[PDB]
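Asker: Next up is a structure, given as structure tokens.
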Amino acid sequence: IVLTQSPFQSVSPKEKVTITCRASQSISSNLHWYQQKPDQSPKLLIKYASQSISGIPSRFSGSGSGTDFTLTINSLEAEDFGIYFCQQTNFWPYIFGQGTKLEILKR
Amino acid sequence: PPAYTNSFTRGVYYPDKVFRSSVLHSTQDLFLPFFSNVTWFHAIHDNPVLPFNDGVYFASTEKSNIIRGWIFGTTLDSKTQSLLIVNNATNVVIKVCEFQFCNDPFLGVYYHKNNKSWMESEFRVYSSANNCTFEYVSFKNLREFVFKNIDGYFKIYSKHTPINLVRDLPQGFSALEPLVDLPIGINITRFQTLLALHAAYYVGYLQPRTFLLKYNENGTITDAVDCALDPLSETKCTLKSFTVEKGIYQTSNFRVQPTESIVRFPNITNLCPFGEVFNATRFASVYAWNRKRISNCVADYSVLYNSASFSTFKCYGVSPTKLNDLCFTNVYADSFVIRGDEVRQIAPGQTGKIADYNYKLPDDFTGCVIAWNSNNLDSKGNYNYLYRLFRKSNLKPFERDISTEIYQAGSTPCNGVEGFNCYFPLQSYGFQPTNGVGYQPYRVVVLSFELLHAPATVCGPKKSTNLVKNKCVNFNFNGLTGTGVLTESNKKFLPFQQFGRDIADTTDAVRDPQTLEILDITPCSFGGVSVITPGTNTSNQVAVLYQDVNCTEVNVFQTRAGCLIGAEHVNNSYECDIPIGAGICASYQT
Amino acid sequence: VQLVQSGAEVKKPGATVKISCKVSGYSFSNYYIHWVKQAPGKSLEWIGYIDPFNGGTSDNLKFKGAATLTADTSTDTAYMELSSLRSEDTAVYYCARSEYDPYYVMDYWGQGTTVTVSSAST
Ligand SMILES: *[C@@H]1O[C@H](CO)[C@@H](O[C@@H]2O[C@H](CO)[C@@H](O)[C@H](O)[C@H]2NC(C)=O)[C@H](O)[C@H]1NC(C)=O
Ligand SMILES: *[C@@H]1O[C@H](CO)[C@@H](O)[C@H](O)[C@H]1NC(C)=O
Ligand SMILES: *[C@@H]1O[C@H](CO)[C@@H](O)[C@H](O)[C@H]1NC(C)=O
Ligand SMILES: *[C@@H]1O[C@H](CO)[C@@H](O)[C@H](O)[C@H]1NC(C)=O
Ligand SMILES: *[C@@H]1O[C@H](CO)[C@@H](O)[C@H](O)[C@H]1NC(C)=O
Ligand SMILES: *[C@@H]1O[C@H](CO)[C@@H](O)[C@H](O)[C@H]1NC(C)=O
Ligand SMILES: *[C@@H]1O[C@H](CO)[C@@H](O)[C@H](O)[C@H]1NC(C)=O
Ligand SMILES: *[C@@H]1O[C@H](CO)[C@@H](O)[C@H](O)[C@H]1NC(C)=O
Ligand SMILES: *[C@@H]1O[C@H](CO)[C@@H](O)[C@H](O)[C@H]1NC(C)=O
């Protein structure tokens, strides 16, 4: 009941990135995505893995298939990238992604 | 860097105001032991803040009379009191006044004019005074000043003696009358001397030694002997004598201290079956919940570490590491299946469908509510799962409502058939194998217990250490305690027999509760300590004899008598002199 | 909307830190509070959830501080007492607003509380 993320993803502006949340054995169709800016409280991007809390960019999407839950960003901005987290739901305590620092090139 | 040196005999002081004469008089009183190290200082190119400890020795070698000051206390924050002492132009000037202190408080010396050193009014020791609870006013040489705080009393003693040694504390004995007592009431954990700046001095620390004084006819302490210094001086405290004449005196005893401890509790300590609660194949539904007794056993939470675990874990009463640290009484882990959102609805003070109707828990319940998805299993089409959608009150604590009775909406009796607003109150959850996170059933479990106050049924796993042998240890086995040397023993204990014992009715063998084996026990050591001496008239050399031990736990000669330390076995055999034991007669000569 | 934490706590290892999560901007009794630990340069780590109406402590054990989450309903402030402190507990402790029911979301949090657990004094 522990979930797996890719530690890093580097992409370019406008290009599509997908960061995976890979949970061991069973998974729960709810998941929660978090963008942690450096030295700042992570902020929930995606709720029940299908939903954004209000005000969050339309480029921020989430999903899951099998045991994986994706953090999918379309058309990045160099303002956008940050450390990304997914939170396990149920199965006793919510096991947060190891974190993924997103880099955006082209600067 | 502190340059130590050898206290020798200094630091004895009239412990009281009593007079005596020619009378060796034991006393047990904080002193500076003999031959201890003293932390020696200088004045060159030197007055750090030191611990006050219990008390302090002190000295200085003054041809120049420079070391004039003392500042004691704890914080030294000017808020508490601090002693101050200044010895200037023969006029002693003393204060407990409160004031705040310099980086380097001191007195000044402007070298060599009409006023030698001048700078009496240097007086940068400190900021300024604040509150005053007292006042008083008044290498050749040596000033020895003992300071100690007991019962509102700081206390001083002193001697002013001529010497000539540049290096160190002269070796010779004189002891310290009191000058003063100050009924101040400060607490003092630290202190600092103070100086006249343009000279050695020392520090000891007082310890609760017991000395043997010797007063003289005039009543002046002319000598002393530390008891604990060394065997010959453990004797002289026995006899109350300085002369110790030939033969074997028995001073003291020696009990080998235990290694650590051994706690040992029967392996497995049985078990508490939360699985057949949690991993039970067919749960009773939420609407009728299991209540399952678990007893004489040990908090089993170590099965609950490895699994997909539980969509939530909430157990109310006490810390989850008091699961396994704290025993419980009436333990009912409640086996049932609830719909997903209904974990809220299982909790004290819940308004809700589960709570108010089919599964209701107390406000006083100490224990669990735990969720996990059974959509992965319990889902089908299963309409056997059911719930009480409506009921006319809340269930009493841990009570269930089994009613298949008609829910009667109007005063028109339904009489066991359906009609206008004729309801069967219980209803079912259709489980749709496409169920989502809101629609998934959660099997949910609840541990009933009192907390404490009734016997341990589910207990905590109790920590059983490992086992050590041939080595003195404290121990506990199964609540049997004692302290011994646990060895390997052929003592064939009976299958159900726990202890052994012995004619004297003293625990002897035991059997290791976990792994079943016959351990002896054995007392620790004892032995007296006898001090063989040729009369002090001849030597100061003593040979201790540890009676009745094997020579480890202590030029050592193991005897039939005991472990003899400090004498030289001799194949030759001469007439008996200081008979020891078993035919072993010590004697002094080459 | 507002979760304000007690400032950084520097302890010796083995000592105790208790940290206040002060609610404002919403209803305290209608929301559990998640307590989230981020070890410096390390991932998000969730120590437990609490209930406003009750003793709703769950504890992810893993690192064990004998922790208990106490919520002060008058001041709407959930405390996290983290005892048996270790140099690895050194981290930024977030408290996170949780739903009062199963949907576990932390939308809004405290500001985080660094705790430096060391024999090194400040
Ligand atoms: C001795 O003086 C000190 C002032 O420094 C006091 O000692 C402190 O006492 C508190 C207890 O409330 C301890 O927690 C501190 O650690 C102590 N400080 C030190 C440096 O040890 C104490 O109040 C005084 N003793 C008496 C009997 O008054
Ligand atoms: C004094 O201290 C020195 C270390 O500087 C140590 O070698 C010596 O044994 C000490 N003497 C006594 C009597 O403790
Ligand atoms: C010594 O110092 C004290 C400080 O209070 C001062 O009052 C006094 O005049 C000085 N001189 C003598 C001789 O005491
Ligand atoms: C006591 O002091 C007097 C002073 O002269 C001296 O005659 C006498 O011998 C002293 N006796 C002792 C035991 O100190
Ligand atoms: C305790 O565990 C050890 C493990 O090897 C086993 O040999 C021993 O028999 C066990 N004893 C009991 C009473 O469970
Ligand atoms: C239940 O069975 C699972 C097997 O998947 C196991 O991991 C877990 O420890 C068991 N727990 C209980 C309480 O039976
Ligand atoms: C023992 O020494 C004392 C002095 O300490 C002396 O008076 C006595 O004569 C000595 N004993 C013998 C037998 O010489
Ligand atoms: C003394 O102790 C040694 C261990 O150093 C042991 O081998 C020997 O049997 C013991 N003998 C006696 C007489 O105690
Ligand atoms: C006595 O003589 C024997 C040799 O036969 C030797 O082994 C032993 O060490 C001698 N005794 C002492 C105390 O040296």
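Throughout, chain B uses Swiss-Prot numbering, with the displayed residues spanning 25-69, 80-172, 186-245, 263-444, 447-620, 641-676 in order.
Heads up, the Cβ atoms here are built off N, Cα and C, so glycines get one too.
Okay, so Swiss-Prot annotates it like this:
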VARIANT   B:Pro26 to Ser  In strain: Gamma/P.1
VARIANT   B:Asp80 to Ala  In strain: Beta/B.1.351
VARIANT   B:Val213 to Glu  In strain: Omicron/XBB.1.5, Omicron/EG.5.1
VARIANT   B:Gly339 to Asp  In strain: Omicron/BA.1, Omicron/BA.2, Omicron/BA.2.12.1, Omicron/BA.4, Omicron/BA.5, Omicron/BQ.1.1
MUTAGEN   B:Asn343 to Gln  Reduced viral infectivity
VARIANT   B:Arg346 to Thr  In strain: Omicron/BQ.1.1, Omicron/XBB.1.5, Omicron/EG.5.1
MUTAGEN   B:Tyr453 to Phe  Decreased HLA binding to NF9 epitope. Increased binding affinity to human ACE2
VARIANT   B:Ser477 to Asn  In strain: 20A.EU2, Iota/B.1.526, Omicron/BA.1, Omicron/BA.2, Omicron/BA.2.12.1, Omicron/BA.2.75, Omicron/BA.4, Omicron/BA.5, Omicron/BQ.1.1, Omicron/XBB.1.5, Omicron/EG.5.1
MUTAGEN   B:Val483 to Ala  Increased resistance to neutralizing antibodies
MUTAGEN   B:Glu484 to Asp  Increased replication in human TMEM106B overexpressing cells
VARIANT   B:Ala570 to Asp  In strain: Alpha/B.1.1.7
VARIANT   B:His655 to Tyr  In strain: Gamma/P.1, 19B/501T, 19B/501Y, Omicron/BA.1, Omicron/BA.2, Omicron/BA.2.12.1, Omicron/BA.2.75, Omicron/BA.4, Omicron/BA.5, Omicron/BQ.1.1, Omicron/XBB.1.5, Omicron/EG.5.1
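Describe the structural surroundings of these features, if you would.
Answerer: Applying an 8 A CB threshold to same-chain residues 6+ apart, the list for B:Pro26 (variant position) reads B:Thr63, B:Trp64, B:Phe65.
Secondary structure at B:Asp80 (variant position), taken from DSSP and collapsed to helix, strand or coil, is coil.
In the three-state DSSP assignment, the secondary structure recorded for B:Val213 (variant position) is coil. Every protein chain considered, the tally of other Cβ atoms within 10 Å of the Cβ of B:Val213 (variant position) stands at 9.
Cβ contacts within 10 Å of B:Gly339 (variant position), excluding its own Cβ and spanning all protein chains shown: 14.
Listed in sequence order, the residues of the same chain lying 6 or more apart from B:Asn343 (mutagenesis position) and placing their CB within less than 8 Å of its CB: none are present. When secondary structure is read from DSSP and collapsed to three states, B:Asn343 (mutagenesis position) falls in the coil class.
DSSP classifies B:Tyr453 (mutagenesis position) as strand under the three-state reduction.
The 10 Å shell around the Cβ of B:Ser477 (variant position) contains 5 further Cβ atoms across the protein chains shown. Secondary structure at B:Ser477 (variant position), as computed by DSSP, is coil.
Around the Cβ of B:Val483 (mutagenesis position), the number of neighbouring Cβ atoms within 10 Å comes to 7. DSSP gives B:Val483 (mutagenesis position) a coil state; it is part of no helix or strand.
Its own atom aside, the Cβ of B:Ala570 (variant position) has 6 Cβ atoms within 10 angstroms in the protein chains shown. Under the three-state DSSP scheme, B:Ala570 (variant position) falls in the coil class.
Non-local contacts of B:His655 (variant position) by the CB criterion (under 8 A, 6+ apart in sequence, same chain) comprise B:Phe643. According to its DSSP assignment, B:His655 (variant position) is coil.
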Asker: Find the shortest Cα-Cα separation between B:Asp80 (variant position) and the recorded positions B:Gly339, B:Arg346, B:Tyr453, B:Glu484, B:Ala570, and name the residue that gives it.
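Answerer: For B:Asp80 (variant position), the closest Cα among B:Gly339, B:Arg346, B:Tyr453, B:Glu484, B:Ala570 is found at B:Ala570.
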Asker: Express the distance between the Cα positions of B:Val213 (variant position) and B:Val483 (mutagenesis position) as a whole number of Å.
Answerer: 118
Asker: Sequence order please: the recorded positions B:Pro26, B:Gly339, B:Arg346, B:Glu484, B:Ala570 that have their Cβ under 8 Å from a chain A Cβ, otherwise just none.
Answerer: none
Asker: Please classify the secondary structure at B:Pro26 (variant position) using three-state DSSP.
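Answerer: DSSP assigns B:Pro26 (variant position) to coil.
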Asker: Of all the recorded positions given, namely B:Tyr453, B:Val483, B:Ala570, which is spatially nearest to B:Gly339 (variant position) at the Cα level?
Answerer: B:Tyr453
Asker: Work out how many Å separate B:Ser477 (variant position) and B:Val483 (mutagenesis position) at their Cα atoms, rounded off.
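Answerer: The separation of the Cα atoms works out to 15 Å.
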Asker: For B:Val483 (mutagenesis position), which of the recorded positions B:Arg346, B:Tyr453, B:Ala570 has the nearest Cα in space?
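Answerer: Looking at Cα distances from B:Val483 (mutagenesis position), the smallest one goes to B:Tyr453.
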